[PDB]
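Visitor: Below you will find the structure I want to go over with you.
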Amino acid sequence: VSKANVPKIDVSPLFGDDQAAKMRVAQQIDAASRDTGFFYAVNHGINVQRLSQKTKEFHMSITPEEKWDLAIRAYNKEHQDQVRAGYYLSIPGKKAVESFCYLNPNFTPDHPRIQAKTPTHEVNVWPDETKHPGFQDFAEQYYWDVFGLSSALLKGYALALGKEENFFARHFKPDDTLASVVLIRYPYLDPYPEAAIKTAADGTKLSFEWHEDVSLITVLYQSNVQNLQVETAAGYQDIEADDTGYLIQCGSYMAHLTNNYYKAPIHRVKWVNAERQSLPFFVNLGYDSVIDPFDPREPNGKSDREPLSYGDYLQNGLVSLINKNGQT
Ligand SMILES: CC(C)[C@@H](NC(=O)[C@H](CS)NC(=O)CCC[C@H](N)C(=O)O)C(=O)O
Ligand SMILES: [Fe+3]
């Protein structure tokens, strides 16, 4: 197995007002998006030390009673409104991974998409504050911290594609974004149940099979345990870990709108018997957000692809990913 070229890109100019410096970042984003599809965003300004600590505290202290109380509909039939947000239970002996997903904190009973019962919109569920002191505050502030980073990254992608810097970010708004955070725990287990391990066609032992991300882009923090592989024409290649940077990749919505100029990289999660964290932020737009496709390889830049409403794209993609790679 070879190693993927995953460049470290100093993204800090994307927060600034040096427009030529932004273009140099954009070129690096362009080059990485045309190569393996992944890059590490460094000099990002987010305190990832606190993120990994608050996450470990929550995963290690939440009780089986609380997990049922917060469980999504897939694990608790009483919670029919929890399709996306809530706790995703492990199944000892069968499924090792467990996780907690939350959405836009502005999704409240006051929000018109909640009032309208629009799919993919939900009010977050939270554990008891006294049992998990500071957790909800930490989680909500992290959502907006990574929202700010993601907004800047979207400026880099827009410039990289020859557009004005707000081409994507104008659709990425705190009042309506369908973006989600998932706090994933991959446990150490002795013995590790083979029923929780999948075998790839090439024989690799996996925790999660190949897929493209359902997102515009995905902004991922992981603890320092190598596990990810990206597919290339020459086969799967290891993505090296980096527990200070954010692993950035395009989702299938970006592949659609760029006429596959920026592919959504196919990737998978190797089985590793080690305690670790995987904290993705899925950069999703608004339910009615529509981006007109274009082709940066055509002289006229014209694409025949249909503009896709993001909400319908998200609803179809999340169900499809569950059908193909299992309920997480
Ligand atoms: C590849 C990693 C990001 C991670 N996998 C994942 O997060 C996988 C594949 S991208 N993602 C999903 O299943 C979709 C979660 C969507 C979320 N519940 C929501 O409603 O928005 C892993 O470490 O397993
Ligand atoms: Fe993924």
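Residue numbering in chain A adheres to Swiss-Prot, whereby the residues present occupy positions 4-331 in order.
So this one's X-ray crystallography, 1.6 Å, going by the header.
Note that Cβ sites are derived from N, Cα and C of the backbone, with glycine treated the same way.
According to Swiss-Prot, the protein carries these features:
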- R87, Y91, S183, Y189, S281: isopenicillin N binding site (BINDING)
- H214, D216, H270: Fe(2+) binding site (BINDING)
- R279: 2-oxoglutarate binding site (BINDING)
- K98 to E: Strongly reduced the catalytic activity (MUTAGEN)
- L231 to I or V: Strongly reduced the catalytic activity (MUTAGEN)
- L231 to T: Abolishes the catalytic activity (MUTAGEN)
- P283 to L: Abolishes the catalytic activity (MUTAGEN)
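Tell me about the surroundings of these features in the structure.
Guide: DSSP assigns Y189 (isopenicillin N binding site) to a strand segment in the three-state reduction.
Contacts of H214 (Fe(2+) binding site) defined by a Cβ separation under 8 A and a same-chain sequence distance of 6+ are given as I269, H270, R271, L324, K327, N328, in order along the sequence.
In the three-state DSSP scheme, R279 (2-oxoglutarate binding site) is classed as strand.
Secondary structure at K98 (mutagenesis position), taken from DSSP and collapsed to helix, strand or coil, is strand.
Remark: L231 (mutagenesis position) has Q225, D241, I242, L250, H270, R271, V272, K273 as non-local neighbours, by Cβ distance under 8 Å and separation of at least 6 in sequence. Following the DSSP three-state reduction, the secondary structure of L231 (mutagenesis position) is strand.
In sequence order, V184, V185, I187, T221, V222, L223, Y224 are the residues near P283 (mutagenesis position), counting only same-chain partners six or more apart with C-beta under 8 A.
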Visitor: Using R87 (isopenicillin N binding site) as the reference point, find which of the recorded positions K98, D216, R279 has the shortest Cα-to-Cα distance to it.
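Guide: Comparing Cα positions, the closest of these recorded positions turns out to be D216.
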Visitor: Hey, how far is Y91 (isopenicillin N binding site) from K98 (mutagenesis position), Cα to Cα, in Å?
Guide: 11
Visitor: Select one residue from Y91, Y189: among these binding-site residues, choose the one with the most other Cβ atoms within 10 Å of its Cβ.
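Guide: Within the set of binding-site residues, the most crowded position is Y189.
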Visitor: Taking the binding-site residues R87, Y189, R279, which residues show a Cβ-atom distance to ligand 2 below 6 Å?
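Guide: So the answer is none.
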Visitor: Can you go through the recorded positions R87, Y91, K98, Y189, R279 and pick out those with a C-beta less than 6 angstroms from ligand 1?
Guide: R87
Visitor: Reported as an integer number of Å, what is the Cα distance between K98 (mutagenesis position) and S281 (isopenicillin N binding site)?
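Guide: Per the Cα atoms, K98 (mutagenesis position) and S281 (isopenicillin N binding site) stand 16 Å apart.
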